[PDB]
Amino acid sequence: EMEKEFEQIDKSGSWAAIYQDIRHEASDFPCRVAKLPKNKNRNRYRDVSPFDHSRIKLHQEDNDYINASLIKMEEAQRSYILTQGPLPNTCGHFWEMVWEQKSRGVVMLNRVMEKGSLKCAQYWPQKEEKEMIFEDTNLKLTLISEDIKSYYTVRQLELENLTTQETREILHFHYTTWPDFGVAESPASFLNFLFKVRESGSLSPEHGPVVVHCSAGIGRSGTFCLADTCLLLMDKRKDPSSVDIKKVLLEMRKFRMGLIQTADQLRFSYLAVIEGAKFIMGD
């Protein structure tokens, strides 16, 4: 049981050492498109770029670059798009990607402002009567409804391709209570949030991949998809105890660098999977 490894790592207080080992073993692939001069202002952080082989390409010949990666989990049969929080100049690209990739859900794990700085542009409308038009990509975005809860908020958005006037409903799942520093004591509310996304259909194979982002698109975003995939694998396998979280994380890091940004986040991912596995187990 992953839980035994957990308590072992706890007794010997070796979380930084386990986490460091993941950093060392993680894949390294080129990110040459991300690093081209003409793309400097499409990247929020210099040290966080999508690998060329897994990057999402916008369907435009001007510049197809967005800082976003397709994380395709073979065995789990789940795909995710991990991206950075949009920039003042990349909100049109963001919604273009959502349109072109046929996503049904957007999962946002940060607040627009955290620790007194902007982590992300205000990329969706806050009022029904003031829609947003992204002129560079010819999309219209309308707030349809908003359900604010204690730990998260779910919004129904209407995205319209102004070129063809097709419309789709996008579900926006906004986790609003990740603490500014470190991680929560109990994974309970994070798990609750994950199940709400799942229940929405947003993760389901009839749709394009869910779009997941925080500020850089690797820390909280990595936690979300790591926990989801681990739980999915435990449900599907004949031997659930066979699910190795470290091996899943390294597989995911083949598709985007830096997933899980601290040993705290690693430990929390364990916690979430272990606690979550209890519902998944039959209770």
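We're sticking with Swiss-Prot numbering for chain A, so the shown stretch reads 2-284, in order.
If you check the header, you will see the structure was determined by X-ray crystallography, 2.1 Å.
Note: Cβ is positioned from N, Cα and C throughout, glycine not excepted.
What Swiss-Prot annotates here:
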MUTAGEN   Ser50 to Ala or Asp  No phosphorylation
MUTAGEN   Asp181 to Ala  Substrate-trapping mutant
BINDING   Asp181, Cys215, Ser216, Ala217, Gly218, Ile219, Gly220, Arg221, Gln262  substrate binding site
MUTAGEN   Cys215 to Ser  Catalytically inactive mutant; abolishes sulfhydration
ACT_SITE  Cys215  active site, phosphocysteine intermediate
If you draw a 10 Å sphere around the Cβ of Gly220 (substrate binding site), how many other Cβ atoms fall inside it, taking every protein chain shown into account?
21
Name the residues of the same chain, 6+ apart in sequence, whose Cβ is under 8 Å from the Cβ of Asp181 (mutagenesis position)?
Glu115, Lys116
Within 10 Å of the Cβ of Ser50 (mutagenesis position), how many other Cβ atoms are there?
23
Across all the protein chains here, work out how many other Cβ atoms are within 10 Å of the Cβ of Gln262 (substrate binding site).
18
Output, ordered by sequence, the same-chain residues six or more apart from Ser216 (substrate binding site) with a CB under 8 Å from its CB, or 'none'.
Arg45, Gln85, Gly86, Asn111, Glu115, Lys120, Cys121
List the Cα distance (Å, whole number) between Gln262 (substrate binding site) and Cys215 (mutagenesis position).
12
In whole Å, how far is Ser50 (mutagenesis position) from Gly218 (substrate binding site) when you measure between their Cα atoms?
10
How far apart, in angstrom, are the most distant Cα atoms among the substrate-binding residues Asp181, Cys215, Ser216, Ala217, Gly218, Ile219, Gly220, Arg221, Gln262?
16
Cβ contacts of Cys215 (mutagenesis position) (under 8 Å, same chain, 6 or more positions away):
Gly86, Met109, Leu110, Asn111, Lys120, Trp179, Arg221, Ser222
Alpha-carbon distance [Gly220 (substrate binding site); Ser50 (mutagenesis position)] in Å:
13
